[PDB]
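Trainee: What follows is a single structure, and I will ask about it in a moment.
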Amino acid sequence: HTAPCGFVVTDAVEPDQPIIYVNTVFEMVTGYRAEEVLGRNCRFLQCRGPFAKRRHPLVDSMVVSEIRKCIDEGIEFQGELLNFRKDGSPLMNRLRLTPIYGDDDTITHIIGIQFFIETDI
Amino acid sequence: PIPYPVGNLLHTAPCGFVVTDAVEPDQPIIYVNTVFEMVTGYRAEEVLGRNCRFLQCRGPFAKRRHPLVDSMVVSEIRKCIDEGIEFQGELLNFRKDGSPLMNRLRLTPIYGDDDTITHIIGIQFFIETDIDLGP
Ligand SMILES: Cc1cc2nc3c(=O)[nH]c(=O)nc-3n(C[C@H](O)[C@H](O)[C@H](O)COP(=O)(O)O)c2cc1C
Ligand SMILES: Cc1cc2nc3c(=O)[nH]c(=O)nc-3n(C[C@H](O)[C@H](O)[C@H](O)COP(=O)(O)O)c2cc1C
């Protein structure tokens, strides 16, 4: 009786798309809790757990770039990206980004939909 | 150690979420979140397996879309879905109790393997409206 995917909402107004909301699937799958992720950028998912301070090299920088262009140009994104759980275990993340236009025909929010796939060592 | 519960900030969820199955006929709902349940007044078990268009009816005992919801917007939505593209717009909906809801709806398709659409995601921002069908 559960969502098939993670949901993430960021604030497109504040600098660098802070997370204002994640759903329970996001929390259960990634091992992070809403409280520790709120206010941060989603790119911590590309670092191998919370004590890796650099993007992991197997994270496809071409896709990360496309994601950046898409957010900046206020358009849709779909792609796939290595991410990692809080415990460092890898995760394939089939990600969809979609902007929300507000009253001013301005982007207020971005929705991320995460269809997580499974593992390897 | 003692576990840490999931979902401590549901009450901070800014929008409804709906997921439909794009493969079954007529986009049946396979999931709705708790903001949807709370705002629309319809609870998950009653809406699963149906098409979202029931929200255009004034409550649960009206079979057809209310004449006040924009037939032009409804049409653009249909087009967008069937054309496998995204949609954003504003639609009159109704809570279970019959009261007007203004639904700022964004629809995005989820392509699977096969570069074929497996799901559509609906994000509902319920905004303010002056629409008021009197007492
Ligand atoms: C709503 C939203 C959800 C996102 N979800 C993810 C995610 O689940 N995994 C991920 O690796 N990046 C995700 N991102 C992307 C990063 O936050 C960031 O935009 C990306 O790493 C490119 O930016 P950068 O080059 O500054 O790192 C998301 C972005 C937004 C706006
Ligand atoms: C994922 C998804 C979510 C939807 N959410 C809503 C909604 O919240 N309110 C609404 O009035 N229609 C919603 N719809 C639209 C209707 O289900 C339907 O597509 C629309 O009325 C146009 O088609 P029709 O003229 O055949 O009814 C949603 C559609 C999809 C695919």
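To match Swiss-Prot, the residue numbers of chain B are left as they are there, and the shown ones run 31-165.
Per the header: X-ray crystallography, 2.6 Å.
A Cβ is built for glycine as well, from the same backbone N, Cα and C atoms used for every other residue.
From Swiss-Prot, for reference:
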| type | residues | note |
| --- | --- | --- |
| MUTAGEN | B:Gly46 to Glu | Loss of binding to GI |
| MUTAGEN | B:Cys82 to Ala | Loss of binding to GI, but no effect on FNM binding |
| DOMAIN | B:118-161 | domain 'PAC' |
| MUTAGEN | B:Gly119 to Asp | In ztl-21; long-period phenotype, decreased interaction with SKP1A/ASK1 and loss of binding to GI, NFXL2 and APRR1/TOC1, but no effect on binding to PHYB |
Trainee: Just to verify a number: CA distance, B:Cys82 (mutagenesis position) to B:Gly46 (mutagenesis position), in angstrom, no decimals.
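Mentor: Cα of B:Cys82 (mutagenesis position) to Cα of B:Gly46 (mutagenesis position) measures 12 Å after rounding.
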Trainee: Roughly how many Å lie between the Cα atoms of B:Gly119 (mutagenesis position) and B:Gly46 (mutagenesis position), rounded to a whole value?
Mentor: 15
Trainee: Excluding the flanking five residues on each side, which residues at least 6 beyond the ends of the domain 'PAC' (B:118-161) place their CB within less than 8 Å of a CB in that stretch?
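Mentor: Non-local partners: 44-53, 57, 60, 65-66, 69-72, 82, 85-90, 96, 98-100, 103-104, 106-107, 110-111.
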Trainee: I need the least crowded one of these mutagenesis positions (B:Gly46, B:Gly119), counting other C-beta atoms within 10 angstroms of each C-beta.
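Mentor: Sparsest of the mutagenesis positions B:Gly46, B:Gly119 by Cβ contacts within 10 Å: B:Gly119.
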Trainee: Specify the secondary structure state of B:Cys82 (mutagenesis position) as given by DSSP, simplified to three classes.
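Mentor: Reduced to three states, the DSSP call for B:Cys82 (mutagenesis position) is helix.
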Trainee: Which mutagenesis positions of B:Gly46, B:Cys82, B:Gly119 contact ligand 2 in the sense of C-beta under 6 Å?
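Mentor: Within range of ligand 2: B:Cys82.
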Trainee: I'd like the Cβ neighbour count for B:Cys82 (mutagenesis position), meaning other Cβ atoms within 10 Å of its Cβ, all protein chains included.
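Mentor: Excluding its own Cβ, B:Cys82 (mutagenesis position) sees 23 Cβ atoms within 10 Å.
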Trainee: Where does B:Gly46 (mutagenesis position) sit in DSSP terms: helix, strand, or coil?
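Mentor: Once the DSSP labels are grouped into three classes, B:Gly46 (mutagenesis position) ends up as strand.
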